[PDB]
Amino acid sequence: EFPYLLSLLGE
Amino acid sequence: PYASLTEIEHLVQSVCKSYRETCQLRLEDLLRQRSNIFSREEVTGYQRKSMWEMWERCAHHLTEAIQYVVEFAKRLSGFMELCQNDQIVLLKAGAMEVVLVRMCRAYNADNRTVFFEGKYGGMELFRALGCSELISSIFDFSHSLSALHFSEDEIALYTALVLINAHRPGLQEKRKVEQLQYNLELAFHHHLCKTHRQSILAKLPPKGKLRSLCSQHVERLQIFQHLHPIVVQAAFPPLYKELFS
Ligand SMILES: O=S(=O)(c1ccccc1)N(CC(F)(F)F)c1ccc(C(O)(C(F)(F)F)C(F)(F)F)cc1
């Protein structure tokens, strides 16, 4: 439930 | 499986480098800008801003600070080894805590001001937010940290431990986090021993201090959000909502 957090972790 | 002295020395270097690459503002820049202080006119400008606009500005700036903490986490030795769930649990719980610690760099104890939007200003700049007690708590916490005179390397090693805290509820691989935490503790203690600064240990903030400040922040956010729910929807960063909503 954390798409922007995962996106940052993935960048 | 525990770490050699060489691995611990490497870990000190690694953590300091990660901080160096993600500290957002350079300490030398912050210090040299102490004489640049918001004029009475500019302070009046801020105080006249609406509550919602001040809240949205502060949410923006906090979110930017939080992105740098995430980058710090990503470059930290052994963070990538954590499962995805635990990465989120640690950051959701700890990111704001790290920001509150990092804030002392931008705080001038001589005149009780903080670097904000390009100049130094006192707590009165923040009147429009309508949460004087929270503001006061934040300035008090920065003042307590100013007295320790952290080095940048100390800030690096201490914020690593603020993030890698095995006692967060919800962690699924507690033991792995305990091991990473222990090694980071060894690195922090090693560095302090070499620099003759072990005396700071007794002076560090009491355990649930950071937790208290973060819980107050969330409460004030919830009160705001309750009073202005469309503003939060329309104008707060998504990351901020995910972290705090
Ligand atoms: O915690 S705050 O109340 C806050 C409110 C709303 C959104 C984010 C943060 N606020 C406290 C303060 F008293 F300082 F205002 C806050 C303001 C500014 C910051 C910032 O530290 C800084 F530097 F801008 F002042 C930053 F965000 F950047 F970190 C952090 C928290």
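We're sticking with Swiss-Prot numbering for chain B, so the shown stretch reads 263-507, in order.
Per the header: X-ray crystallography, 2.6 Å.
A Cβ is built for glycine as well, from the same backbone N, Cα and C atoms used for every other residue.
Where Swiss-Prot documents B:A327 to F as a mutagenesis experiment, the accompanying text is: Completely abolishes transcriptional activity. Here Swiss-Prot notes a mutagenesis experiment, B:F378 to Q, with the remark: Completely abolishes transcriptional activity. As a published mutagenesis entry, B:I397 to N appears in Swiss-Prot alongside the note: Nearly abolishes transcriptional activity.
Here the features listed in Swiss-Prot are painted onto the structure.
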residue	record	Cβ contacts under 8 Å, 6 or more apart
B:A327	mutagenesis position	B:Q286, B:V361, B:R364
B:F378	mutagenesis position	B:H323, B:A368, B:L387
B:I397	mutagenesis position	B:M385, B:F388, B:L391
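Under the DSSP three-state reduction, B:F378 (mutagenesis position) is assigned to strand. In the three-state DSSP classification, B:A327 (mutagenesis position) falls within a helix. According to DSSP, B:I397 (mutagenesis position) is assigned to a helical segment.
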